[PDB]
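*Asks:* Could you have a look at this structure, given as structure tokens, before my questions?
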Amino acid sequence: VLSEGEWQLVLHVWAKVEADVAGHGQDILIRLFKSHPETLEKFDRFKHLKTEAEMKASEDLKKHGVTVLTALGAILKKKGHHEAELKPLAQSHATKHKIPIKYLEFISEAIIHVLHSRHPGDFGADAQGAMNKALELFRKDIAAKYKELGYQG
Ligand code: HEM
């Protein structure tokens, strides 16, 4: 678990993301899709995309990015008390979307990359560590629901 001081560093860095949710969301998805191409194949909605230029021009992609980051931001602000908001996402991703837990690890690495590139010399190592912990908490809990259903993969 995180300490109050660590949760503060997490929510403080999330304030930068909320200033431009659509922007940070577009950068995250593209970094994920370009770095791990297998993840894009999981989206029937976006699989027609082939180049970064095409991904950059898609308004629908940004629309879903905002949907995703909005849901994530709501979870982080619960400071660990996310049981209710994590259940439906675990059910939908494990059984309907067929998303491996490993992909959750990928998306977590994409967030740290975006924050550093977009905020040069403004994303501290202390904050990076706090964000790491919050994301690992989220993952551990997700995997617990996945295992229950019979997935966890
Ligand atoms: C921080 C990570 C994640 C969050 C908070 C998140 C959140 C969401 C939300 C809110 C939706 C909307 C309704 C639903 O639950 O089905 C959704 C849909 C979906 N998610 Fe995620 N997701 C995450 C990671 C992933 C990853 C890693 C993949 C794939 C590699 C993925 C694939 C999908 C797909 C395929 C859908 C439906 C897209 C569509 O056709 O509209 N998600 N996700």
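Residue numbering in chain A adheres to Swiss-Prot, whereby the residues present occupy positions 2-154 in order.
Each Cβ is built from the backbone N, Cα and C atoms, and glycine gets one as well.
In case it's useful when we look at the structure, here is the feature table from Swiss-Prot:
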- 2-148: domain 'Globin' (DOMAIN)
- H65: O2 binding site (BINDING)
- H65: nitrite binding site (BINDING)
- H94: heme b binding site (BINDING)
- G122 to A: In metmyoglobin (VARIANT)
*Asks:* Report, as a single number, how many Cβ atoms besides its own are within 10 Å of the Cβ of the residue listed as 'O2 binding site'.
*Replies:* 16
*Asks:* Near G122 (variant position), which residues of its own chain have a C-beta under 8 A away, given they sit six or more steps off in sequence?
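*Replies:* Within the chain, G122 (variant position) has no Cβ neighbours under 8 Å at 6 or more residues' separation.
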*Asks:* Starting from the Cβ of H94 (heme b binding site), draw a 10 Å sphere and report how many other Cβ atoms land inside it.
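*Replies:* Other Cβ atoms within 10 Å of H94 (heme b binding site): 20.
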*Asks:* Using C-alpha atoms only, work out the spacing between the residue listed as 'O2 binding site' and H94 (heme b binding site) and round it to an integer in Å.
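*Replies:* On Cα coordinates alone, these residues lie 15 Å apart.
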*Asks:* Could you give me the DSSP helix, strand and coil counts for the domain 'Globin' (2-148)?
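*Replies:* Secondary-structure composition of the domain 'Globin' (2-148): 116 helix, 0 strand, 31 coil.
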